[PDB]
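What follows is a single structure, written as structure tokens, with notes after it.
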Amino acid sequence: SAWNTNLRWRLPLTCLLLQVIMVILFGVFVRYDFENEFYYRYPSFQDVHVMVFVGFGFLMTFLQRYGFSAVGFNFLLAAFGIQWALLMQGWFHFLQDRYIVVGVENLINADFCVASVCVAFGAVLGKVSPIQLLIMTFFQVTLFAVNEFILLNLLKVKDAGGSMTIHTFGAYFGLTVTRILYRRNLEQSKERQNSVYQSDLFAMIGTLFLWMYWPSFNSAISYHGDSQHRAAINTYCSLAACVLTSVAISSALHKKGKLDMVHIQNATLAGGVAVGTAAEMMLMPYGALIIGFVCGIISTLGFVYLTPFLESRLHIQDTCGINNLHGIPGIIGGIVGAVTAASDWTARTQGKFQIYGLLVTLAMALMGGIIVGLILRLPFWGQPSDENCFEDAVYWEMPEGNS
Amino acid sequence: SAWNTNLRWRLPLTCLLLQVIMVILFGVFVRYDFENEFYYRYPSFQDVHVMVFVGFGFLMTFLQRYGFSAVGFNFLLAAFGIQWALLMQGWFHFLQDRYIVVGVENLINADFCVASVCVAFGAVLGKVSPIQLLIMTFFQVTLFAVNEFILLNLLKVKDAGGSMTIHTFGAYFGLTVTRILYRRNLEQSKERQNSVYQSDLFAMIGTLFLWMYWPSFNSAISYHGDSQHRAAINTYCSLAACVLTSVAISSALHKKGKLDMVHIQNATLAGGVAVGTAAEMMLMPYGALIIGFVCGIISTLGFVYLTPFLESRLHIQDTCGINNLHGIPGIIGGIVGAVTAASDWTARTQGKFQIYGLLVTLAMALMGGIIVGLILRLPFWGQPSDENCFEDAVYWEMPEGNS
Amino acid sequence: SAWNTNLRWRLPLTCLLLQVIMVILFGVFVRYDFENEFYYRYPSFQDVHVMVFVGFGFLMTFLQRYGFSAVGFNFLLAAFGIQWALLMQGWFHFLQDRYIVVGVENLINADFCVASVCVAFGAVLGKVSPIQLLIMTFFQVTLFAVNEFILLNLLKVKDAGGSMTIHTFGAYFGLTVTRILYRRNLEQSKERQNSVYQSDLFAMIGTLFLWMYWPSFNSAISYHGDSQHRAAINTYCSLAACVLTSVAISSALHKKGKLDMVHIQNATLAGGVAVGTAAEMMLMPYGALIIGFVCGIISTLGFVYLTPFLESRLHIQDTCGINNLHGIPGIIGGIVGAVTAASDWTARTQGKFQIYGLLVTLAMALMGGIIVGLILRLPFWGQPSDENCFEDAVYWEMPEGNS
Ligand SMILES: CCCCCCCCO[C@@H]1O[C@H](CO)[C@@H](O)[C@H](O)[C@H]1O
Ligand SMILES: CCCCCCCCO[C@@H]1O[C@H](CO)[C@@H](O)[C@H](O)[C@H]1O
Ligand SMILES: CCCCCCCCO[C@@H]1O[C@H](CO)[C@@H](O)[C@H](O)[C@H]1O
């Protein structure tokens, strides 16, 4: 029944089937080799790992009665996704036409891949079952891997910090999915689509770990040590500038000049997304400050004006405002990456192909999102009703100390 | 008086005596030497350090009115324990028959030793005074050091991630202690032996830092870089698989298919414990996925069925269900370590001695737990009454903003 | 109007002006170079980065209705401060009489500089607007840079962990500022100048990340690997001993022997501050244990007896008791640094100049604090009234789920 949110058969079936398949496929394909890349790369892996599980995980706990599902479903989707990503990204790097040799570099890329699903989760947060999220993860990891392969291998595009492959891709995939999953009577749940004091403090845990570790995120897969150092510092600068302009615009747009925690939790991160592609390329930090400057402003304007417009007029219900953080700043990051790439004819042509990568990313996000959206819209997955969204009690036993 | 929980003389006396003794013993024995092991090992130290103080610390804050004592007593017991561990573990490595030369490697092992006490704390949490915890730490660190010496030095057993030396040892020591400390009327406090919404979110801080950093935990003291890399990735895999099966079984065992935060906070960590010994030995990741697969299932079944049975029929009151996370998966880890070790005659004999190490660990945990249990049962230490357990107000001034 | 806390023009103006100036000055002066210092130093940078944004940020969230402003204003002041510090500290290291070449070492020092402002923020927390904090940061970063230059370059003083340059300087600057900003009717807000249960748990996030990462804080800029290793372990020891004596004295001073979370959150950190200067110099760990031993006691006595006395008799309103953590232990750290430095004539003279550095730091903190205090006291900045302190609602839109 379409009203049945009882997942006692379906969720275990989905989890166990997926995990058995992971076991079989690891047995067939995945192997180990027999100073280290471990020592020089593991620290970057850990920072990205924290951003996925604690950064995105707690960021989404701002919802007053959706904290368990935010951190807990993120935990679940990412635990599955990292395994499936190792395989999908792996298959584009077979050794002996049949082995995926895994090292720390594979783990780093698997977490980046999953980060795109954490982005998409932000659009549909509160309105989808954990079964829908696992199905989304299954298809989105595949699509991410194919898009990444087209960009990095076929088009020879550079995108170290994933403004295109992670943020633009994840955002517009997520937003396409959420549009297909449009809920006409979502206002029936709107009393829970907000924060309470304590949930905004938990969410700042997420914000701060993303913001602090983003310089590793953007530098982890830069190749030369020289560009890695530059990627990190440019990201650090862009993020710093983003905080001041996000705060400035949050205040400016409020009638009493008061700040809004949605802006401080989310718009302050836009400078990280926007230098994903360019951070490793920019020879001077002042440009990174400008990117952070502009994107804090644009992100905050997006939350205030664009989100309500897109929901009202275009039927895009975007719980975490991922369009304002990952989407628009992702596209900006892609464009700035192209311009920075172009700065002889070989430079000019690199610039054009960076743009090709952006357009390919968007096409894949749209087409992929339509397909996955339509699958997720089927009434089989235990999704809640329009008046039961943003409510943990639908999928969790609620604490005994409360009830 | 046995009803007197006023620690104004006894707690300061205990803290100051212990710390003065640490000062004297450091003065006599502890010295420094006069790329670096600092650079290559300090990062692993920090990850383990976080798991001890923030991981276990916040994990135990799920108790609705025991958050201060959970994080705060963990802080206190570990601050003492790391110092005493440096000495106890140190004495088994005298230089010049009388000096303990400390480097980062000593700090790593001291934190591992204390992790075993954090495990044991999980069984007695809410029912013991901070004085009892310091006394427990004093004796348990000593017992840990002797057990570790027997296993690693005398039996030449391998246990990089401590499935035996930390988890099995800590769990069955803790459970033996809690059995001796059995409280006939504990149901009088049962209204506080649970979570509220916000305490389950704080506890997820603990869960996630343990889960994310466990790959360092299991690889920190692996010797070759080759096995270290393998230890980390096998742990990462086992933990991933553990989340999916823990979630599957939590749902399956609920009448409405709903998830339980006790399972998501604790059973999701069982795959880390279970590959402690084998992670560095397993040449293929698919085996690690299987270990995580099985242990998520077993851990969750333990929480639902074994914990109530052991409390009902065997009088084992296990606050954090450490038997389900550290105990059974610890023994499994020890057994899988033996089988993996055995996979010529030298391999076969290594296998048998791994099993000897498991049996020795259990014997030490039982005998040590009986002795320490009986000391802790003495009415001198300011332990609370059966109707005043899981209540911070017994040992803390409660916030002025509330009262 | 002096009663006008509406920052809709003033806060955006302040943020945008400051950030545009940062952009211009980075464009003129700041450049990049064209194994790595990145690899060996970035990890230490990250630990310090976490201490600034999450450590100090969450530490100050103990205030029951000031959690947003504590973590959020810290975020804002530090985001500005790191940029301005890169410039101010940079100008004392021009290349080509006009370029600041930034690497990871610059980022580490910029975060240390900002840490001093996080300290000062602790005195004025709850009673100053975000505009006052940005103005304070602007001047305090400049003063920090000049004081650091006098000490390190002109006086050839050693202070790796900043007992003088960060803690003593920050504390007495902050306390001078707060004295000039004395509020006669602050008791009108005293119902919010306290914690609730959940705010004390958030604050422990801050406490624990400071405590765990402090060994990196104190070793990050030690030059030789030998002294770095020593700085870290001495800090680890001092902090451990500090917890036991802080707990002992918290209990001893309570009529019922109960612990106070103010002491466990703050006094437990005093051993880190007190070995800032000496940690890299002390050849034996037992001395570090003694410093932590004494400073836990002194810090806790300060919270109980000195804070109320200084507020009552000397009109020093110190929200976070920074005198007890950063001030007195900072001066102790400076004194122990001198004695440790002195332990031939060249050693003796180093000792005297360490003391000169302490006296210069205090003079700069006082003079600088008077000037900045008087500027901040002007009624232009949107500071709240005496009955509206420690209240987020003054500067933030409050969560919709509550209102
Ligand atoms: C969001 C759009 C803002 C405009 C982009 C910021 C300016 C680009 O930054 C550029 O960095 C280069 C480093 O390679 C410098 O050579 C250029 O002078 C600088 O303009
Ligand atoms: C919890 C018990 C589950 C059974 C143990 C998991 C299977 C052991 O994993 C083993 O790893 C080895 C790597 O050295 C491989 O060679 C073996 O093929 C594989 O079975
Ligand atoms: C807070 C004041 C407490 C007194 C200071 C602690 C003692 C100083 O510690 C000193 O460390 C030296 C290492 O260089 C040792 O040589 C000395 O024996 C030891 O006393």
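Counting begins at 1 with the first residue displayed.
Quick reminder: no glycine exception, Cβ is built from N, Cα and C everywhere.
Annotation for C:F56 (mutagenesis position): spatial neighbours C:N74, C:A115, C:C118, C:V119, C:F121, C:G122, C:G206, C:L210, criterion Cβ-Cβ under 8 Å with sequence separation of six or more. One mutagenesis experiment named in Swiss-Prot is C:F56 to L (Swiss-Prot position 74), and its note says Reduction of ammonia transport.
For the mutagenesis experiment C:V119 to I (Swiss-Prot position 137), the note given by Swiss-Prot reads: Reduction of ammonia transport. Secondary structure from DSSP puts C:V119 (mutagenesis position) in a helix. Around the Cβ of C:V119 (mutagenesis position), the number of neighbouring Cβ atoms within 10 Å comes to 29.
Long-range Cβ proximity for C:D159 (mutagenesis position), meaning a same-chain Cβ under 8 A and a gap of 6 or more residues, is found for C:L151, C:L152, C:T165, C:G276, C:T277, C:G334, C:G337, C:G357. Experimental mutagenesis at this site is recorded by Swiss-Prot as C:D159 to N (Swiss-Prot position 177), annotated: Loss of function.
In Swiss-Prot, the entry for mutagenesis C:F217 to V (Swiss-Prot position 235) states: Reduction of ammonia transport. The structure shown retains the original residue. DSSP assigns C:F217 (mutagenesis position) to a helix.
Think of the gap as 18 residues with no coordinates, bounded by C:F34 and C:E35; the Cα atoms of those bounding residues are 15 Å apart. Here the Cβ of C:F217 (mutagenesis position) has 31 other Cβ atoms within 10 Å, regardless of which shown protein chain they belong to. Two residues, C:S343 and C:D344, bracket 22 residues absent from the model, and the distance between their Cα atoms is 8 angstrom. DSSP gives C:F56 (mutagenesis position) a helix state.
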